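Written out below as structure tokens is the structure these notes cover.
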Amino acid sequence: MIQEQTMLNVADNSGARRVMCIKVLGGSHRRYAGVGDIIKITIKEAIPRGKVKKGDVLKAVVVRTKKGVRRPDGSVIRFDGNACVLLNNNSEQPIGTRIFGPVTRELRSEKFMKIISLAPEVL
Amino acid sequence: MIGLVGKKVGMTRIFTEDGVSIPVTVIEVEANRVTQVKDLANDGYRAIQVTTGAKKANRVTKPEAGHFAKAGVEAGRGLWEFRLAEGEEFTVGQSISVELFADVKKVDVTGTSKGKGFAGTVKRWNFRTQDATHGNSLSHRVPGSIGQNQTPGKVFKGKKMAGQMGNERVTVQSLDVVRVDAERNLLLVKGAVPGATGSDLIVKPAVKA
Amino acid sequence: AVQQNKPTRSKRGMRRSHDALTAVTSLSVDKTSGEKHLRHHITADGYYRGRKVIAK
Amino acid sequence: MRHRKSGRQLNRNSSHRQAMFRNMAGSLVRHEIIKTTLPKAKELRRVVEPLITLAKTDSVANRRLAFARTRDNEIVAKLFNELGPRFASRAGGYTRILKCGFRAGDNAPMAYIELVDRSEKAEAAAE
Amino acid sequence: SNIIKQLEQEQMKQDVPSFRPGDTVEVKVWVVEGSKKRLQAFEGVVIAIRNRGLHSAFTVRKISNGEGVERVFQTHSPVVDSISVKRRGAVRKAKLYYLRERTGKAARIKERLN
RNA sequence: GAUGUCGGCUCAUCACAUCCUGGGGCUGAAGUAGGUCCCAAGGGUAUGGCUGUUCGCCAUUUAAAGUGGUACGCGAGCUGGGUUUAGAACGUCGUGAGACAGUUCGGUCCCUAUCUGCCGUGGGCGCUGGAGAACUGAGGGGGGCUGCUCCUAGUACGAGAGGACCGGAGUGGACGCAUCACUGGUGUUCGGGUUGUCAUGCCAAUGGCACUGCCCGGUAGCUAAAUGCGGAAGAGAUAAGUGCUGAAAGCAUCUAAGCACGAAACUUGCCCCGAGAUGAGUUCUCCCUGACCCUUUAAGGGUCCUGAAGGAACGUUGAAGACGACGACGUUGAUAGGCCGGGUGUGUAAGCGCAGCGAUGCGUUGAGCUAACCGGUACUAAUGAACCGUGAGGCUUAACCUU
RNA sequence: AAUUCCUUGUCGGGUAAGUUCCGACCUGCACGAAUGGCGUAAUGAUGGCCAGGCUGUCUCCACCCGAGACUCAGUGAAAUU
RNA sequence: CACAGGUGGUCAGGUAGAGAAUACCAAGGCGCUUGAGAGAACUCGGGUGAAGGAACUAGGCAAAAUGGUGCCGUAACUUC
RNA sequence: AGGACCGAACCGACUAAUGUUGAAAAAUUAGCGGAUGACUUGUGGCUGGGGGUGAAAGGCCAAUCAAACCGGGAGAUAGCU
RNA sequence: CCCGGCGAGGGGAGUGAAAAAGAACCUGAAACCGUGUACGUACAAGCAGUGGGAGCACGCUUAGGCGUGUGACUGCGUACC
């Protein structure tokens with residue numbers, strides 16, 4: 001993410017364990033992310049019997065940071081860890097369907113409303 | 001019309017009716033007493049001379065004092081003068097304050113001595129902190145090299161490296177005023193603006209088109 | 001890193017034109033003190049603007 | 001960097017800075033008068049005046065609090081008996097800088113430091 | 001005696017609660033998305049001092065989830081819909097910093113009287 | 001008398017034969033996309049791995065993955081893995097000592113800058129009477145990159161699928177700039193906790209010390225991981241080229257004469273440094289009208305009286321900054337400290353009462369204590385002078401005063 | 001291979017990797033049975049490889065504190081020439 | 001050299017701790033002589049660090065991190 | 001009991017950070033190792049330069065080592081700068 | 001006889017032919033750092049020298065481009081072994 005190599009958490013109902021940043025998207029001539037950034041992930045780990053398996057090269061976007069995500073009111077949303085939601089790289093959007101923890105409301109679109117099942121926050 | 005000398009005094013994250021809050025610097029705009037004014041027989045260009053803000057006139061010199069005496073007297077800290085930008089003033093005072101940035105919502109701002117001392121290395125120049133482990137010794141922050149060989153025969157002009165730096169300017173240019181707010185005489189400019197906190201500045205409006 | 005030839009005495013004197021040693025650049029005549037008045041500073045008997053304020 | 005902030009950072013780390021100021025303020029309340037270098041007399045002034053403000057009344061509870069603030073039997077003894085009533089009526093300005101001259105042997109500007117209202121002197125030359 | 005820094009209090013939106021550490025709150029807010037009529041709430045503990053200026057905020061920890069989350073709500077913008085202060089527990093500190101990236105404890109831990 | 005090497009990194013820079021957008025010709029190019037192709041140095045021009053390796057192999061970025069140079073750039077830069085690697089051993093060879101443009105393992109890498117450059121900054125003197133003040137531009141760089149999609153636009157063209165540029169719009173990335181409210185960091189001039197021992201005769205409490213003992217909060221500043229933001233309408237000189245009108249060559253033909261048009265580059269505009277620019281500067285404002293003695297006299301030398309406007313030391317000190325210069329400014333004062341209201345911190349002051357075996361809680365007490373900030377408050381220290389500047393300051397043409 | 005001209009060997013495996021590491025293969029440089037070989041517990045400040053604590057080495061660097069530099073005072077060298 | 005270097009014998013006080021680790025400390029020794037100011041680059045020492053966790057480098061690289069005491073619980077291999 | 005151990009004191013110095021015109025002719029701090037032994041080490045003793053001495057690097061012999069230093073040969077020779 | 005510690009160092013007064021013989025004393029260079037005067041340096045720059053030389057002090061300018069010392073400025077120009 002902010003550094004090359006760097007393992008961070010799966011944030012889908014597709015995968016398990018950890019996955020590894022190879023590059024950032026949404027620009028070049030950098031080797032660091034910001035906040036509300038677009039990642040390039042390779043899967044390091046995850047179960048082969050789920051939709052996510054070792055060494056699929058995919059696109060992904062940030063859903064948590066332990067630095068925390070912000071833009072409109074500048075007021076952060078911080079979490080227990082750095083985490084990133086996988087895209088399909090061919091059809092995009094969240095490849096998984098639930099998770100128990102929430103999304104950042106400061107960087108908020110279709111890609112964060114398709115990845116949870118809490119009724120009192122927008123679906 | 002003119003460059004209006006404010007003070008850096010306050011900075012605020014302000015709310016808007018978009019759902020966004022905008023980080024800002026808040027500048028006290030004062031009233032304007034115009035002074036002697038130079039016409040276009042004088043130095044060749046039509047400009048307006050202004051005193052915005054003042055001091056206790058215990059330190060004043062008579063040669064500045066005659067300017068204020070023949071026009072609106074205000075026992076000024078100094079003289080600032082301006083080539084036109086939107087227009088001009090009444091030649092003794094037009095009591096201008098927040099009004100100046102209501103016909104333009106864009107500022108250019110003038111280059112001021114930036115109040116960061118040296119700033120310089122690792123702050124506006126392309127140096128880093130170089131490796132410190134694997135027996136790297138006496139070389140931790142200095143570039144190590146800057147030129148090449150007898151080929152150029154010397155150091156290039158495009159390369160630059162200085163232990164220290166004196167008064168340095170360069171503006172942000174062309175940046176939007178977010179608001180001006182009447183009855184408190186407040187000029188809100190977005191985020192960055194040349195100067196430390198508690199600095200003076202000159203604020204000119206738009207010069208570019 | 002070193003030299004190439006022995007310096008001339010013109011060299012030494014010009015280099016010092018703006019790097020030699022400086023002091024308190026005189027003091028004023030007195031009015032009120034037991035000593036002679038240090039310019040715009042209090043004396044050791046204290047009387048500058050009034051009384052023995054300094055005693056050390 | 002040092003910008004839009006005032007006062008003097010001295011040439012001591014913190015444990016050293018405390019231990020010299022603990023000596024100095026005990027000399028300062030006891031003699032009413034001290035001489036030291038001008039950057040150092042200004043920090044000496046700003047340290048001793050908040051202690052005097054807590055100490056301006058003769059009241060027992062502010063004498064117990066003042067012994068909680070500094071474990072010194074000499075500071076808490078001069079105040080609340082001789083010096084209490086001396087500073088009782090003021091609401092700031094419990095000390096003064098007198099710009100004594102330059103120090104001896106060097107061209108470092110010096111001050112004599114002196115409480116706003118005095119009850120004691122020592123007045124041999126600075127050594 | 002307060003003539004400037006006064007002008008900020010003249011600008012501030014009237015919505016701000018007066019505060020001491022360890023309130024419970026429910027912060028009523030928007031899903032934001034620019035500006036949107038879909039609302040939602042968050043309740044838990046305020047982990048930090050709200051006094052900041054024209055830019056006061058509620059530093060909630062929602063303490064409900066299984067990893068937790070900290071959310072910061074801007075008091076002076078229309079994102080914050082209404083704010084009720086509820087009862088003050090005990091903290092015996094001002095800011096409970098160990099919760100900014102970890103889940104934990106309530107607005108009350110013991111008692112915080114004289 | 002040798003300049004100290006590879007690979008990688010620091011740090012770059014210059015030649016354009018341009019990686020790319022941009023203007024333009026052709027196509028065996030239908031339109032579109034390409035190939036072809038001139039013009040053009042301005043700007044942007046990515047990163048991990050295994051190995052001591054360049055190259056290798058592999059994954060990825062961006063619209064994009066360039067050309068060429070630098071004592072095989074740069075060791076009076078970095079490492080020091082490797083090298084004949086000096087030890088050793090492997091692989092090899094000799095009787096051996098000992099050897100390798102074969103190999104592998106850790107292992108020193110020096111120098112305060114004389115002259116020379118690069119960036120920043122000051123002192124001395126002339127700015128023509130002085131002094132202070134505003135100020136113009138001879139001259140030189142920075143931004144100059146570049147995606148996305150809506151409309152433009154299903155239209156020219158085609159057999160059908162299909163099918164463009166600019167312009168208008170919001171918006172991302174780098175590069176450059178400034179900033180500290182927001183969000184993180186720190187905050188040795190601030191509060192509180194806490195392990196241990198030593199102390200205040202003792203208790204309760206508190207403080208010295210162990211890296212500020214350790215720990216967490218923290219005003220104000222600064223700061224990038226956060227913030228705001230340039231990338232410009234217009235002006236001219238063009239390139240290649242599209243031309244007109246038209247010759248060499250009765251015509252034909254950007255071109256040869258002539259004249260319309262013709263790009264981020266170029267001279268600029270926008271920004272920023274700039275009068276020593278002897279091409280010595282313009283323009284505003286202010287102020288000095290006493291005297292005698294002597295010599296080289298557009299003039300200087302001495303002396304009485306006498307030095308204005310202003311300056312400088314000096315003083316506290318800065319939001320200006322290595323030092324200066326620059327600046328606030330000295331009782332006319334918010335310069336710096338206290339102190340108080342506040343933008344604004346912390347966590348419940350020592351003692352005493354009460355419940356309890358007590359730690360501790362609870363009532364006393366939403367307590368007590370507090371730094372830089374913003375505004376106040378003179379509460380506290382910046383005396384009064386002397387001093388550097390003098391009594392109206394060139395020749396000569398043009399303008400004006402008789403002139 | 002502490003060895004391999006070619007070769008980053010051929011092939012499986014971990015992986016963004018994969019010269020090294022683990023497993024197998026041999027088109028085997030010049031490996032090869034006292035220059036000794038296979039195999040092994042424990043040990044070396046020993047060599048390589050792997051994943052996790054943790055960490056400013058770095059990504060990308062900020063701020064605080066002190067001693068030189070720099071400030072004020074004192075004394076006052078040198079590589080060289 | 002007032003120099004941080006090296007050097008054997010005898011004697012053996014406290015608290016907390018596994019101990020001659022280690023904080024402070026009794027008796028005792030003793031301030032290793034620039035100083036003071038500022039808070040530019042930078043050089044060394046010391047404090048602190050978001051998100052990551054070596055990704056920097058031939059190489060994890062000191063400092064940071066690990067440590068102690070009661071009790072549960074404990075692998076391949078083995079010369080048991 | 002033990003050329004045993006985790007680990008001091010006591011002694012060293014594989015590696016890191018520094019020093020590298022140093023405080024010190026490799027010491028400091030820190031990872032690190034021996035300590036009932038082939039240790040650590042005082043006192044006293046003993047070998048002299050192509051000669052000693054080496055759990056072996058031609059290592060070490062006055063913080064030194066393919067050969068110390070000094071008096072004679074000696075104005076070695078220098079084909080060379 | 002003067003300054004100062006009780007010091008370091010010198011002067012003046014007086015001695016002698018001589019103290020420009022003052023105790024390290026013989027007369028006395030050059031390197032070596034500073035003073036004093038003359039003249040030169042604020043539009044300017046390369047082996048630092050020569051060629052031409054404003055000027056200024058001094059020389060009845062020898063009145064005759066000049067003499068002594070210096071030198072704005074500038075032609076031209078690469079140390080010695």
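According to its header, this structure was worked out by electron microscopy, 14.7 Å.
Using N, Cα and C of the backbone, Cβ positions are placed for all residues, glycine too.
Under the DSSP three-state reduction, A:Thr97 (mutagenesis position) is assigned to coil, being neither helix nor strand. Around the Cβ of A:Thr97 (mutagenesis position), the same chain contributes A:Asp12, A:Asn13, A:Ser14, A:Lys114, A:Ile115, A:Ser117, each under 8 angstroms and 6 or more positions distant in sequence. While the structure shown retains the original residue, Swiss-Prot records the mutagenesis experiment A:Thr97 to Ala with this note: Reduced RsfS binding.
One mutagenesis experiment catalogued in Swiss-Prot, A:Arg98 to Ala, is accompanied by this note: Reduced RsfS binding. Taking a C-beta cut-off of under 8 Å and a sequence gap of six or more, A:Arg98 (mutagenesis position) has these contacts in its own chain: A:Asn13, A:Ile115, A:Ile116, A:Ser117.
What Swiss-Prot notes for the published mutagenesis of A:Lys114 to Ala is this: Reduced RsfS binding. Under DSSP, A:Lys114 (mutagenesis position) is assigned to coil, being neither helix nor strand in the three-state scheme.
Among the mutagenesis entries in Swiss-Prot is A:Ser117 to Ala, noted as: No change in RsfS binding.
Other C-beta atoms found within 10 angstroms of the C-beta of A:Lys114 (mutagenesis position) number 14, with every protein chain shown included.
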